[PDB]
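*Asks:* If you scroll down you'll find the structure; I have some questions about it.
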Number of protein chains: 2
Amino acid sequence: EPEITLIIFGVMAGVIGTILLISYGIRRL
Amino acid sequence: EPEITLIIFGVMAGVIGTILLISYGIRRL
């Protein structure tokens, strides 16, 4: 079954979403 | 509960690892 796929899209969505959200609030101040 | 397991552990490992790494470096420049 597709495992590596879920792991990749998962960690990617989280890591990216995290850095983005944080880096976003910092762009304002 | 397949799939959801990889997604949870995945995003969790990434999000946590990301915030940790960053929060770590910023904790002491």
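Going by Swiss-Prot, the residues shown for chain A are 89-117, listed in order.
Cβ atoms here come from the backbone N, Cα and C positions, even for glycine.
Pulled the feature table from Swiss-Prot, pasting it below:
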- A:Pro90 to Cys: Diminishes dimerization (MUTAGEN)
- A:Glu91 to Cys: Diminishes dimerization (MUTAGEN)
- A:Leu94 to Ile: Diminishes dimerization (MUTAGEN)
- A:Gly102 to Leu: Abolishes dimerization (MUTAGEN)
*Asks:* Would you please pick out, from the mutagenesis positions A:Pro90, A:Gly102, the one with the fewest other Cβ atoms within 10 Å of its Cβ?
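*Replies:* Each of the mutagenesis positions A:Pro90, A:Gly102 was scored; lowest Cβ tally within 10 Å is A:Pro90.
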*Asks:* When DSSP is mapped onto helix/strand/coil, what comes out for A:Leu94 (mutagenesis position)?
*Replies:* helix
*Asks:* CB neighbours of A:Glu91 (mutagenesis position) within 10 A?
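*Replies:* A:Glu91 (mutagenesis position) is surrounded by 12 other Cβ atoms within 10 Å.
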*Asks:* Could you give the Cα-Cα distance between A:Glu91 (mutagenesis position) and A:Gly102 (mutagenesis position), in whole Å?
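*Replies:* Answer for this pair: 17 Å between alpha carbons.
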*Asks:* If you skip the near sequence neighbours and keep only those at least six away, which residues in the chain come within under 8 angstroms of A:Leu94 (mutagenesis position), Cβ to Cβ?
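*Replies:* Listed in sequence order, there are none.
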*Asks:* Rounded to the nearest angstrom, how far is the Cα of A:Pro90 (mutagenesis position) from the Cα of A:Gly102 (mutagenesis position)?
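*Replies:* Approximately 19 Å lies between the Cα of A:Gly102 (mutagenesis position) and that of A:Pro90 (mutagenesis position).
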